Amino acid sequence: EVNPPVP
Amino acid sequence: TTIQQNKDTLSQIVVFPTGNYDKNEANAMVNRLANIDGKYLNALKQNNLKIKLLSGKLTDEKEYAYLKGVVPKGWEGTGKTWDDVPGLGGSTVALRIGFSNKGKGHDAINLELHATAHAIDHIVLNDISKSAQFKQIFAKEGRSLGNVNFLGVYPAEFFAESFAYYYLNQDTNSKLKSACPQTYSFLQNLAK
């Protein structure tokens, strides 16, 4: 799984 | 001191890039990670989770090339893809040196703590951000930290950002306590 930071 | 121990634990988890990079800022990123409770860092070490610090784009790494041109979840409409995203967390952790601070291609309170929180959520805590307990806390307080179209919609993102607030420094820890008291108590008990 991958999660980005806050845009 | 516990911080020294945490820095030693991190010396077994952090991977520095080859070639030229900002060694001072990479050390600063590690020092900020050392504020995370040792229980989580030791569990990351035990699971051989590597925190990869990068001098280039995430998608230049072989393991993230499949994300080229892919718009991250919650980044719809920004016009950016993973190619432009400075950090990634989950089953792995990868971070661009120099992009820690809010506004450096992202609006997280701190890049490396937010990303590492995703790995702690997913690997160490078996996706506790999706648990019924956290979903009830997320339903009440998930729109109290700003960026409500992102933190207020994805509990894993609310968990990661709250985690980052809790551990970055005393100021952000206090802000979280005031804004999200149930989340704050949840994280406090999580570390016991």
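In order, the residues displayed for chain B correspond to 29-220 in Swiss-Prot numbering, which applies throughout.
So how was this one determined? The header says X-ray crystallography, 1.9 Å.
Positions of Cβ are set from backbone N, Cα and C atoms, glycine also.
The 10 Å shell around the Cβ of B:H146 (mutagenesis position) contains 27 further Cβ atoms across the protein chains shown. In the three-state DSSP reading, B:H146 (mutagenesis position) counts as helix. Quoted from Swiss-Prot, the note on the mutagenesis of B:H146 to A is: Not able to bind zinc. Highly reduced activity on fibronectin. Loss of activity on fibrinogen.
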